[PDB]
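> Right, I'll just put the structure down here and ask away after.
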Amino acid sequence: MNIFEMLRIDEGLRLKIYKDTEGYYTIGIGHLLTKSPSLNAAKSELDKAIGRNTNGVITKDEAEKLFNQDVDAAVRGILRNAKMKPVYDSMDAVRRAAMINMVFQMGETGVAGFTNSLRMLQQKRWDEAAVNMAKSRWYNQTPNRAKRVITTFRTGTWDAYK
Ligand SMILES: [Cl-]
Ligand SMILES: [Cl-]
């Protein structure tokens, strides 16, 4: 297991524009197109990202291409963030992957609001962090996913994904 397989499990793959769990237009492996209610606006953001006239449909390869870029951008966002970087740098490889999944889902912005859990992770107080993270809108809205990521931080293993 690795970050790619982990996220491919959490996000799925869809080759046609769809609405995510918050109703925003998305495509591929959890790649958000736009927060606008407009389908047109989304199809336009899609064409710009792919560099062709897609008509709201992409190929698997294109999906995978967006996905690579999006994983990259997530990691780089963490590295560039003064509050996150030292957390991330303090952890083992499995737990870092859990942190990337969160940022991928919620953005740096969303993640950076778990200050208290981040400080607990940095101290390696796993069980406490796990409990604090569960007190969030994130856990309430996408509980099965949130549990999978929370167990990953808690244990340092991939068990929630097998
Ligand atoms: Cl893009
Ligand atoms: Cl869920």
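For this deposited structure, the header notes the method as X-ray crystallography, 1.9 Å.
Any Cβ shown, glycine's included, is placed from N, Cα and C.
So Swiss-Prot has the following annotated:
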MUTAGEN   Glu11 to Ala, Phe, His, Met or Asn  Complete loss of enzymatic activity
ACT_SITE  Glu11  active site, proton donor/acceptor
MUTAGEN   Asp20 to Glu or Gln  Loss of 99% of enzymatic activity
MUTAGEN   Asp20 to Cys  Nearly no effet on specific enzymatic activity
MUTAGEN   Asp20 to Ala, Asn, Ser or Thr  Complete loss of enzymatic activity
ACT_SITE  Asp20  active site, proton donor/acceptor
MUTAGEN   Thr26 to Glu  Complete loss of activity at neutral pH; covalently bound substrate
MUTAGEN   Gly30 to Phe  Almost complete loss of enzymatic activity. The enzyme is destabilized by 1.5 kcal/mol
MUTAGEN   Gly30 to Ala  Almost complete loss of enzymatic activity
BINDING   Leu32, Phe104, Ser117, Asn132  substrate binding site
MUTAGEN   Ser117 to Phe  10-fold decrease in enzymatic activity
MUTAGEN   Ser117 to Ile  500-fold decrease in enzymatic activity
MUTAGEN   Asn132 to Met or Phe  2-fold decrease in enzymatic activity
> Quick one: of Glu11, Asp20, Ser117, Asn132, which mutagenesis positions lie within 10 angstroms of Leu32 (substrate binding site), measuring between C-alpha atoms? Sequence order, please.
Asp20
> Are any of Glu11, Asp20, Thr26, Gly30, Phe104, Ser117 (the recorded positions) within 10 Å of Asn132 (mutagenesis position) when you go C-alpha to C-alpha, and if so which?
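So the list is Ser117.
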> Find, for the listed mutagenesis positions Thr26, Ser117, the residue with the lowest Cβ contact count at a 10 Å cut-off, counting only other Cβ atoms.
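Taking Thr26, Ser117 as the mutagenesis positions, the minimal 10 Å Cβ count falls on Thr26.
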> Reduced to three states, what secondary structure does DSSP give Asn132 (mutagenesis position)?
helix
> Going by C-alpha distance, which of the recorded positions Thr26, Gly30, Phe104 is nearest to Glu11 (mutagenesis position)?
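When the Cα distances are compared, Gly30 comes out closest.
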> Do you see any of the recorded positions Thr26, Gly30, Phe104, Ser117 whose C-alpha is within 10 Å of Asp20 (mutagenesis position), and which ones?
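Final answer, ordered: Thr26, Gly30.
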